[PDB]
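Chemist: Just dropping this structure here.
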2 protein chains.
Amino acid sequence: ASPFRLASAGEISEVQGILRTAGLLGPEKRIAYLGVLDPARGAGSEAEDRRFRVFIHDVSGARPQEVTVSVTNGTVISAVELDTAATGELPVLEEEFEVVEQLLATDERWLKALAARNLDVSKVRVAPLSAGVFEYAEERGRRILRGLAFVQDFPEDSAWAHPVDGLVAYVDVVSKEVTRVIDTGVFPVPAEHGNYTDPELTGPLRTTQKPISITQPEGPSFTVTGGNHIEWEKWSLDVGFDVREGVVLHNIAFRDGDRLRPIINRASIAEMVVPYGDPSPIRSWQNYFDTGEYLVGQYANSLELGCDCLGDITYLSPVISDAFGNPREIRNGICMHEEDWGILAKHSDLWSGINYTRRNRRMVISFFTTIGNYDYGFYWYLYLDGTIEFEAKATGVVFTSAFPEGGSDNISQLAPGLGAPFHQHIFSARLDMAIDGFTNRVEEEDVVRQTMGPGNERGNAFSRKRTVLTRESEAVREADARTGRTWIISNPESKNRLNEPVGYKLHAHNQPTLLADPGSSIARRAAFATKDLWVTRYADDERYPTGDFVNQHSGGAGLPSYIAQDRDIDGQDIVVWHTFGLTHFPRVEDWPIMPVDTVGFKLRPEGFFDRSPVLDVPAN
Amino acid sequence: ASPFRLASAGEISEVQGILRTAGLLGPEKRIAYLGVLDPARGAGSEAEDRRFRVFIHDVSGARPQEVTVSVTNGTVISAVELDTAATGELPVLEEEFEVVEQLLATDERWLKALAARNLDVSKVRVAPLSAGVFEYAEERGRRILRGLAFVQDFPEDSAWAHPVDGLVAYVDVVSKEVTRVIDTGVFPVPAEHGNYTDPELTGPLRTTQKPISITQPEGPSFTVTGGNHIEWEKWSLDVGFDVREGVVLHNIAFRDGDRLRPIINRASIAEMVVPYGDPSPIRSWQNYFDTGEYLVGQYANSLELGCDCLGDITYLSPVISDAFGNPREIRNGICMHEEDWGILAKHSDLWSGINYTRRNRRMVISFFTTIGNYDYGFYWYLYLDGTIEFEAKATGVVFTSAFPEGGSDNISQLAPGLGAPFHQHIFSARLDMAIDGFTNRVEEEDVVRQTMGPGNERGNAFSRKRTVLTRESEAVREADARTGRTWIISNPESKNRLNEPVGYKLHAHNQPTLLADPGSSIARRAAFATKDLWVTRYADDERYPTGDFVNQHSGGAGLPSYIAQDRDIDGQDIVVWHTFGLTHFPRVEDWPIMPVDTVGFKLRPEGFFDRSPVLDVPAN
Ligand SMILES: [Cu+2]
Ligand SMILES: [Cu+2]
Ligand code: NA
Ligand code: NA
Ligand code: NA
Ligand code: NA
């Protein structure tokens, strides 16, 4: 009965029927995005209305549409034709992944380029790469993908080991035209294979690893009700799934004695972008918005017990739509389990004689997605002591190029003649805050150093300062690791027993933000990535930091346009947007398959409770 | 037979006999430090000579001595009388912990101060606090401790809840004189208790936690030989224990096919300091060198199976000396075990059809120590992929004060009238590097942003620069999180298959360093803490960043004096000293016992291997 329940197969089937009957889902139509809309502010009406948002592509060249449907009432709420030269193209379709390779295979310019390199067209894979917005006037309002080529020596070969450098093609996937083929010169195709299951490369497998058995003989400590409502060690939340964002957490709250206290209304990774730093014209256009352009939720993996998730695992299997509106289950797409997390608190006291030890644990909610060469794990953690943490795990195969003779300032060498361009992986977390309710404010906290002198005669004092962010125009903030900068989200109308406003502190990892020149196309399209922290006033339609239609959008949509409203954020319904990322100079150890690297952030209570919240944890 | 084996009870008993027979261990003598010396450079002689270093205190007022003994040959190698006004006092003795309280209990000035506050002397605990060096000329060359008072309402009461503010005393522990009693005014003693095992404070214990069982049905994957030599998943190392430093790792190496490749010769936490930022004269002198002044190894806890260490645990029980030279075992003082660590590498490939997942694990070596109110866990981690990580876990009870009416810029309020002064916890890791041998160098690596223009027409390029540190005078470095700064330790004479020098990259957490004014006493005595990274040329006697005798040393000893030698460090036997710490503004949630907070660093291979080193990990 909960409005935050996962979409069901029957709901998606009803959406299909509603769209079909309204004349919006003919044979030329494809669903590029379908997702359930969150309830409006003030859902205390109990009048359930399950609404879905749909992006509909037309393969005949007609204008796409954005449609909102009510499945409870069986009606189309609104349907708007989109002018894509204005507002952006629709997300890439899974069925377009093969189209780039197939169109190039009959283009004489492409074939001539392959012939000069003595490459058989049947062995050449072409990656379907998002196009961005650059100097090509003919691309405005056309649905373009770019292609880079990789050789597969045989069907099970890793094509990433064999990039075809010096060659790129652009294709119009609606008109089925190859607009440009650019060949800047012949590079040797790197010949070593990268087959990480080949015994000749792995050597004999280790026989030294003995099993680790993790079991819960009484079952797990959490309960799941209504399909996706979790209760665990005073935490309460709902686990949602969206095909664009992936796992979304709703209604994060903590049971503090008698009271259920809200903390976060909605938490998601609302965008992620991979900008490449190689100035070669073959790749200088490369910036993949894995979330906004490709939709990371639709490529979620089915997670295997014992391999992907170890222990006593509870699975969710979310349902999404395929391109024709049929429901499709992602079997075992979300893992949930609790994990031991070492020591929680410990003290042995010299005067009382009391020895005290307690162990910590965390609740894990995770999914794993694959987009081309990249594989990313998204992990949300809830800890006994009130801490909330997000961690991204990046693995997969690095995107490759030739390594130029004479070296490169922008590419790492991985193997003879094989390069990997420098790049970043940058995430945006959207945290619709609800610290003890919706009246929240953000303070920036810096360490303050003090000069030796009167009132500080021994030169040992240090302090802190907090600055309230009062309007959106002053709420675009940068990290400062040297001054220990953090941000506190507090509720000025809710005080702890010491009469101080309750709060949570955001701890960033303080990694570099977007490195591209501020005048670049990517700095305009991924403006969110140029700053560590943004705060906006909540609005229903302000969902993504990059806007609704990221593909081939000319830029400035999303956060820079939102904050121009200069709204009051001092004790209001606010949303925190935190940018964080990995800067990847690939190493030899990343090849032929990359060990996990991680980045993330965490929030810790800051006078939210009246004392430690884990005094009632028993002694194991 | 290994020279790196732990000290045995018989060795310590022999040291006692040698010292006694030489006339160096009369009834007035106390051993303040005893430890085994590492082998000299060039131990390829197989001529074992187990030597011990001893600091001998004299309770009658005679000059202390530093003595080196050979237990293999049964002789005193050297014995030097120490002038403590020059070179520093000896570390605090455990038996002095009670002396401060006992001496004050008969001092009329102390009793008058307690009487005005209506406090019974039998209920007043006095902490034995190291003195530092300030304005008091009479303290030079005298062994001083300072005392702050806390009330215990009953024997099992937590005294930390009841600080007696406005009062401090200084004591000469050799002459048994109270030199000064300072009473700046009456503060109410906070009345709420902090008894975290009292049901009235905890409430009913949770019944919701179900067990997590971690077992290894075939036993662990590591082997222990010779008492303390570990082999695990291609790693090889020796686990040492020193009463000052605690756990020390020796001879860290990795078996890469046919070859045992060294990485780190010796790794330790060589100092740690807790400076307080409260300018009140009652506490403005407070800076505790938990390692150098108190010796963290001698207060290591006995770790309980299931509570402190969970899983299939292998224990070491190191032996130390008591103050009279008797051997004392710290039963179960070191835990060793392996832990599952999630996904190691994962890829599902759209073209080859191969789905690949491997799990990670880490080896954990840990101990836990208690110094007064603080409890610290020291964790060393070795990962399958070559990563080495250190983590400090800080818990215990925060050091308290009164909370002044009208507030404070330097103290947090925890409870009615109860304060906690701001402070830092700063560690120094000493890494005697041996990347593929002893010819090493350090490079500082910064991200380089590039301007849009010719050769970078789309404004997307970015790069990196590496600067070699060639001499000690240029090897004192600061963090720069905004430029992604890291440091690479490489071997210029050992190349990988791409003809690049092999290396390891140090990743810091980029937390603030020492905040005190640079003209302060603590900035002089803890100069190491003012910078993130120091590199020195290896020397036998350059062991600690603060020098050998930290207690009441006037300052400048250790690293600032070492680097004045301006030695060549470009392809030489070098030592990296990394400063890292926590800046603690206490929160209400830290009271009455603090949930663990963490800080640390890690090193990752950087072209050390010819490809990923975990291709031979099997599929679970
Ligand atoms: Cu990467
Ligand atoms: Cu602290
Ligand atoms: Na536009
Ligand atoms: Na909000
Ligand atoms: Na001196
Ligand atoms: Na060295």
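Shown for chain B, in order and in Swiss-Prot numbering: 9-628.
Method of determination (from the header): X-ray crystallography, 1.6 Å.
Every residue gets a Cβ built from N, Cα and C, even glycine.
Swiss-Prot feature annotations, pasted as is:
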type: BINDING; residues: B:296-307, B:379-384; note: substrate binding site
type: ACT_SITE; residues: B:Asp298; note: active site, proton acceptor
type: MUTAGEN; residues: B:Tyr382 to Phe; note: Loss of activity
type: ACT_SITE; residues: B:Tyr382; note: active site, schiff-base intermediate with substrate
type: BINDING; residues: B:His431, B:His433, B:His592; note: Cu cation binding site
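Thinking about packing and proximity, how do these listed features fit into the structure?
Modeler: In sequence order, B:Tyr296, B:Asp298, B:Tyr302, B:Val304, B:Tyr307 are the residues of the chain that are 6 or more apart from B:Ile379 (substrate binding site) and have a CB within less than 8 Å of its CB.
Using a 10 Å Cβ-Cβ cutoff, B:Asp298 (active site, proton acceptor) registers 22 neighbours.
Under a cutoff of 8 A between CB atoms, and with a sequence separation of 6+ in the same chain, the neighbours of B:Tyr382 (mutagenesis position) are B:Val282, B:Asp298, B:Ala402, B:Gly404, B:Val405.
According to its DSSP assignment, B:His592 (Cu cation binding site) is in a strand.
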Chemist: Can you count the other CB atoms that lie within 10 A of the CB of B:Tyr302 (substrate binding site)?
Modeler: 26
Chemist: Under a three-state reading of DSSP, tell me whether B:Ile379 (substrate binding site) is helix, strand or coil.
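Modeler: Looking at the DSSP assignment, B:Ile379 (substrate binding site) belongs to a strand.
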Chemist: Relative to the Cβ position of B:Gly305 (substrate binding site), how many further Cβ atoms are located within 10 Å?
Modeler: 24
Chemist: Once B:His431, B:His433, B:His592 are set aside, which residues in the chain still have Cβ within 8 Å of the Cβ centroid of the Cu cation site?
Modeler: B:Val282, B:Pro283, B:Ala402, B:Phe430, B:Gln432, B:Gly589, B:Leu590, B:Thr591
Chemist: Just to verify a number: CA distance, B:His592 (Cu cation binding site) to B:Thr299 (substrate binding site), in angstrom, no decimals.
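Modeler: About 19 Å separate the Cα atoms of these two residues.
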Chemist: Among B:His431, B:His433, B:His592, all listed as binding-site residues, which has the most CB atoms within 10 Å of its CB?
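Modeler: In terms of Cβ crowding, the pick is B:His431.
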Chemist: Return only the integer: C-alpha distance in Å from B:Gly305 (substrate binding site) to B:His433 (Cu cation binding site).
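Modeler: Counting only the Cα atoms, the answer is 17 Å.
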Chemist: Suppose we draw a 10 Å sphere around the Cβ of B:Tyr296 (substrate binding site). How many other Cβ atoms does it contain, all chains included?
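Modeler: Excluding its own Cβ, the number within 10 Å is 24.
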Chemist: Near ligand 2, meaning Cβ under 6 Å from any of its atoms: which of the recorded positions B:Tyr296, B:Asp298, B:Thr299, B:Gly305, B:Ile379, B:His592 fit that description?
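Modeler: Listed by sequence, the hits are B:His592.
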Chemist: B:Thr299 (substrate binding site) has how many other Cβ neighbours within 10 Å of its own Cβ?
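Modeler: Total other Cβ atoms inside 10 Å, all chains included: 28.
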